Amino acid sequence: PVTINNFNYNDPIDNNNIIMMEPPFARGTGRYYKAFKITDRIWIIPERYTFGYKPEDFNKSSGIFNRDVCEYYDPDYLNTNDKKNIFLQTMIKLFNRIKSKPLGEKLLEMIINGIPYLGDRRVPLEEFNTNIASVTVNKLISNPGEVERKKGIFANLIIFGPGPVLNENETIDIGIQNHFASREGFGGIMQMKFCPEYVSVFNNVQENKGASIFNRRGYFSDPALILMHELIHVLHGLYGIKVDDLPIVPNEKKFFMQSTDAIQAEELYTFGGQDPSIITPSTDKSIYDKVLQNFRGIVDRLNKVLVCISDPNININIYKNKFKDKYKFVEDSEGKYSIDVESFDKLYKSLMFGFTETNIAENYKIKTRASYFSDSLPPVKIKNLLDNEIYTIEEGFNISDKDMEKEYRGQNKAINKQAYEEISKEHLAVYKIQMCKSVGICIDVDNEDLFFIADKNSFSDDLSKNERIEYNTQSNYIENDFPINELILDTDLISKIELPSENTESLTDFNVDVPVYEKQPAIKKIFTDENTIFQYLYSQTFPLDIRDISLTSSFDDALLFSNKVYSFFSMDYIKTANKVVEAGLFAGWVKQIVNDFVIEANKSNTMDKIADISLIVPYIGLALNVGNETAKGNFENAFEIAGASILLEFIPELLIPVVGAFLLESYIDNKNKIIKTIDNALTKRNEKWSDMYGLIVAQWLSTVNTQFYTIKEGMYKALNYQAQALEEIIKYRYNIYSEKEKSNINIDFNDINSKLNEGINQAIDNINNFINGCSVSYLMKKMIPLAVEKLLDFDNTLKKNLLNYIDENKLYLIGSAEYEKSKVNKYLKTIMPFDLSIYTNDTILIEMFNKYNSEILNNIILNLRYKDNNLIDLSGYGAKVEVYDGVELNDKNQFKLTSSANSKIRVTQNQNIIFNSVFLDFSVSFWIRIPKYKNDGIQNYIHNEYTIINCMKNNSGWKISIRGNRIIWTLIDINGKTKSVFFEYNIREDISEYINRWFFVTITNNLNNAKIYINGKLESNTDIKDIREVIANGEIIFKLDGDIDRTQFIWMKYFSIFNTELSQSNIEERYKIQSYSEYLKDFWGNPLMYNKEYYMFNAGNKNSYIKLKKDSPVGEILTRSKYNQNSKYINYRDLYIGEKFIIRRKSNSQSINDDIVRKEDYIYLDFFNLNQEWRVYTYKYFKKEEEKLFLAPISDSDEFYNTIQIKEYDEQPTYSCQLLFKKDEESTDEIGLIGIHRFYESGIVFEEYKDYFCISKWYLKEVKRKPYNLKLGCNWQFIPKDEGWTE
Ligand SMILES: COc1cccc2c1C(=O)c1c(O)c3c(c(O)c1C2=O)C[C@@](O)(C(=O)CO)C[C@@H]3O[C@H]1C[C@H](N)[C@H](O)[C@H](C)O1
Ligand SMILES: [Zn+2]
């Protein structure tokens, strides 16, 4: 077990556990430091770390040491014995807390036992040299006032107090002659600068910190975790694996890019969590190999070490046994040490992926920042770590007795204020970028708030190198994971070999490199007239010396005037917010504007389903003007067009290497070796794909996802400024009143704040979901495809390479050069589907990915929509769309294909989309309007089949075609095998619901079936089991092709494709979504229009029509005439019959030209009687429950109702609509609905029943029933003349 020692600063020096040490960087000169051995090989020096610093640097200046830390200064820390002792007692408490759990004890045990090798690169393989500054440190044995006598000792860790910046903890290693033993397998004395009172503060993004912007927000760190984070560095340094490699460097070419030090993989491994995924698998292996090579040199030394000149006392055997166990080397019967691959593997992973800040936090139930790449807030001072009421060895701050265990309450700044103090800002220093405009006017932005964008150079191009494939060659994958459970239960990790005595010969060679630090400007001034995220966020603030402000939608006035603040909320919200009222109305106004704030913020949940976008936060553009000037125009629209890319401040230049060639080595006459090779080249091929994916993930995380992070924070800040501004205004208006009035004003400022804060949290959640959605979108559509492209090119190049190989050895393969010839094709046929979870196990990142893949709309690989008189693909995959001259396009997304050759659309699909799922799994949806057959051309109509959409590549693919009243879907696999499914509508109906009328089509394909849906309902099915591979990513041609009549045309709308089979539910939903409109429709399915002649149709009496009765002002109902010719294939009822009606608008006299009819509009229903325009009327005073409508010339009579409100009571899609007569617009008094009534007529001559055009109250209740009665006599449809229908 581990034993923590105990002592007080004032305890006497005994030259054993309390000594006068001579620190490595002292170079054998200068005074000594009283040091205490807290545990074996570990020392604590309770004093400021001054090595490499200037005495003045300890004071706060206009400089800074690190560009990414809100630095705290206080040169008095540790300036008295009592302060030192407190430092000591605190370190002791922390070490005890660390060992309070297995995982911590083991980390400590590994460190104590991980003694530095005796020597470094300069030392001969046969020697042990303790006389170097990385192995031995001295202690002054003689009395005070003279360095006369000194003894050398071995040591693993020396922990000092903090350097200039107290909250800037760092673990330091020893360099000698430009080299580091702690980076080359040896390990070396580690040093640390640590401060336990002043800890970091972090605030979880997707999470709330007490859920309230008005209270302190965030969480403070458990110093024990901060210490264990440093200890992990020590561990790495002690085992000599703290190696360097290709780092993550930030791009600093643009002014909005965050500037900072290069981040080594060793750092990200130490943090754990998602950070390791920012290190490409390529670089993971580079490091792996470097460490393994270091261990080989050390293991070779153990087989050659013979003596130790520096210290005649060193027992050669004892150390050989210690290092053998330290490095987990395998000995052998003779004493020959060698490396065991399994054991090495386990040790390496334990050190780089087991002991991580992330794993230790989860284990000690301590909260920490979600990622290394997270904004850094101001640090706080812990009041008293030595007070068990605030901090305990067992639980830290999260004490269950104080009910501070759940949700890390003890670390919550808004909840555990009795545990910490805020810091005096006048002691903090941060690196800022002073953004100035060319005039002058400047805004300060903390470097921390900028976008961190990894530069291209941060990534390895090892994928572009060639590789030799031999019967040997095997695949190599490094797991950035490690089961902490086995690590904690591991029985051999922790050594049980004697720890050598720490006493040895004094160090005489003080040669060592000592770092030199120095501050740099805390402010860097740049020039830019750009008004991006920083300026926009600024426009939303106001000086502390101003209390009277007014909101404005004008960004420019907001910057110009200090009393004007910018707001991205609605114009109505801004006017109300600036409204000044009487004290007697203040309360009302407060509730009103606060309620508005919530509604405005709540718009973050806006849907845009018609555009195949479930979530959109319309105001993000106005809020930050981030990326491609998203503050101009309509964001939603600009988003539907370019998508997530428009939100990025910068489009990274990705590194996507041309995968190196495979040099295959052949073995003549060997049936086994030659084969083994091929198989290995196959598996190695997979390592290439995976490695390419990891390369992408790493770039996505450090160049893209970081930008979206900055945007999420930007919105949290923007929404916050808005709440505070409203807070300011309210405070100001209230305080204008007298105390007498305030007493009678009913306001609860805590309720106002509670509601404002709630609306914000609700918005933050939407924004987070939205933004994470975008980020994953960019990964899958803008990054994965560019990689798939290369990998596919590599495959082909490898395909021939392998065949040509199975070719040259066709001899030494005899009757098998074939069995594998295919093996190569069938293998390079199936590709590896991307899976983010393979490159990371971070829960948040996985949920983002799964959430994305569960949204059916992300399966759209083509979506042709209209934009600026043209069709473009808005799927996000960038298909090229060529629309030729013979195609007609309207802004209602309708496109017409005619008989002319130039009436076609060429679509070149994206070749890099995993479409070939290996069984055929995709859907196609679209609306179509197919004209009626010409009566004089029925024969050709039912006989000639013609293609309309063709997608073929290598005589394989799919096709949509038409033959008369039948639409057909056809599949053709690579073998030329064909399967079809079709939907044919009847052409002998009095009234067809399809002929020349818009309707929704949906075709789905899965391994077994090809199904066709019409208007959401399944119509046909075809077993497609035999069909083999079908190539569907070929070019798509929209064009009427076949033996068609010159007049033959076709209308289509919303053509889209999904790389998956849609369910009956997804389809029914798409039908409803695409059917929706504010306006009503006409019989054909087009928008109902004002001032357009229409014949009237009645869904409750199909074959009936209205006619003005000869002798009376009523409309009789006659039977529609039918198809007179003699064909046996056709039958219908005339539609161009009866009166010709025309809908007139009731309000705003903007003339009588045209316009769309919208639900609930008030109209006049007129019609033409010869050369005059008449109107439909209702006698106001009828007592019966229905009467004949009154048709007569246009006139104003107080005895007749002439105003109609066009309605839509059906909740499901329909082209029918209803006509309601109301007393007047305002009145809720309903007269009745227009329909048809049968009356009995008995005259001196004729006795019969006759139907008339009527109004009736009966329908009022009928239209409320569910499901909606489509047969009701009050359901009408308007039919206008249409080239698609001739009778
Ligand atoms: C126990 O039934 C009733 C009791 C009291 C009042 C009522 C009714 C009633 O059944 C009823 C109706 O069925 C209808 C109407 C109605 O007003 C009432 C009552 O007031 C109105 C209607 O005739 C229209 O002209 C619509 O524009 C439609 C409908 O008539 C049906 C039957 C008619 N004879 C005719 O066949 C018509 C075409 O359909
Ligand atoms: Zn670190």
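Numbers in chain A come straight from Swiss-Prot, and the residues shown are 2-440, 444-1291, in order.
Cβ atoms are placed via backbone N, Cα and C, with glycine included.
Secondary structure at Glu231 (active site), taken from DSSP and collapsed to helix, strand or coil, is helix. According to Swiss-Prot, the active site annotation covers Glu231.
Long-range Cβ contacts of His230 (Zn(2+) binding site) within its own chain (separation 6+, distance under 8 Å): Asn170, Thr271, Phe272, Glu358, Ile361. Taken from Swiss-Prot, the feature Zn(2+) binding site applies to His230, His234, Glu268, supported by experimental evidence.
Under the three-state DSSP scheme, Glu1189 (mutagenesis position) falls in the coil class. Residues or ranges marked as ganglioside GT1b (d18:1(4E)) binding site by Swiss-Prot: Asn1025, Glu1189, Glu1190.
Using a 10 Å radius centred on the Cβ of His1241 (mutagenesis position) and all shown protein chains, the other Cβ atoms total 19. Taken from Swiss-Prot, the feature D-galactose binding site covers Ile1240, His1241, and the record attributes it to experimental evidence.
What Swiss-Prot notes for the published mutagenesis of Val1118 to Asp is this: Greatly decreased binding of heavy chain (HC) to host SYT2, whole toxin about 200-fold less toxic. Significantly decreased binding of HC to host SYT1 and SYT2 independent of gangliosides; whole toxin about 100-fold less toxic. Take the CB of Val1118 (mutagenesis position) and look out to 10 A: across all protein chains shown you find 18 other CB atoms. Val1118 (mutagenesis position) falls outside any helix or strand according to DSSP and counts as coil.
Around the Cβ of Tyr1183 (mutagenesis position), the same chain contributes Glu1191, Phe1194, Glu1203, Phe1204, each under 8 angstroms and 6 or more positions distant in sequence. DSSP classifies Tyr1183 (mutagenesis position) as strand under the three-state reduction. According to Swiss-Prot, the mutagenesis experiment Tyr1183 to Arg carries this note: Significantly decreased binding of heavy chain to host SYT1 and SYT2 independent of gangliosides.
Experimental mutagenesis is annotated in Swiss-Prot for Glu1189 to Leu, with the remark: Decreased toxicity, heavy chain has decreased binding to synaptosomes and to GT1b.
Here the residue is the original one, but Swiss-Prot notes a mutagenesis experiment at this spot, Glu1191 to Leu: Increased binding of heavy chain to host SYT1, no effect on binding to SYT2 independent of gangliosides.
The Cβ neighbour count for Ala1196 (mutagenesis position), using a 10 Å radius and every protein chain shown, is 15. In three-state terms derived from DSSP, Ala1196 (mutagenesis position) belongs to an extended strand segment. For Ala1196 to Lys, Swiss-Prot lists a mutagenesis experiment annotated as follows: Greatly decreased binding of heavy chain to host SYT2, whole toxin about 1000-fold less toxic.
What Swiss-Prot says about the mutagenesis result for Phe1204 to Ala is this: Greatly decreased binding of heavy chain to host SYT2, whole toxin about 30-fold less toxic. In this view, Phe1204 (mutagenesis position) is surrounded by 16 other Cβ atoms within 10 Å of its Cβ, with every protein chain counted.
Under mutagenesis, Swiss-Prot gives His1241 to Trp with this note: Greatly decreased toxicity, heavy chain has decreased binding to synaptosomes and dramatic decrease in GT1b binding.
For the mutagenesis result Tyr1263 to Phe, the note given in Swiss-Prot is Greatly decreased toxicity, heavy chain has intermediate binding to synaptosomes, binds less GT1b. Secondary structure at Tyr1263 (mutagenesis position), taken from DSSP and collapsed to helix, strand or coil, is helix.
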Shortest C-alpha distance to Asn1025 (ganglioside GT1b (d18:1(4E)) binding site) - which of the recorded positions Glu231, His234, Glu268, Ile1240: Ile1240
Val1118 (mutagenesis position) to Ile1240 (D-galactose binding site) - Cα separation in whole Å: 12
Among the ganglioside GT1b (d18:1(4E))-binding set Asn1025, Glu1189, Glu1190, as the record gives it, the longest Cα-Cα distance in Å: 49
Neighbouring C-beta atoms (10 Å sphere around the C-beta of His234 (Zn(2+) binding site)): 21
DSSP-derived class (H/G/I helix, E/B strand, else coil) of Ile1240 (D-galactose binding site): strand
Nearest of the recorded positions (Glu231, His234, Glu1189, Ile1240) to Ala1196 (mutagenesis position), judged by Cα-Cα distance: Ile1240
Same-chain residues at least 6 apart in sequence whose Cβ lies under 8 Å from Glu1190 (ganglioside GT1b (d18:1(4E)) binding site): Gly1236, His1241, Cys1258, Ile1259, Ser1260, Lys1261, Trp1262
Alpha-carbon spacing, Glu231 (active site) to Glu268 (Zn(2+) binding site), which is rounded to whole Å: 10
Pairwise Cα distance for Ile1240 (D-galactose binding site)/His234 (Zn(2+) binding site) [Å, integer]: 88
Sequence-ordered recorded positions from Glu268, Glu1189, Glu1190, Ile1240, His1241, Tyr1263 with Cβ under 6 Å of an atom of ligand 2: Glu268
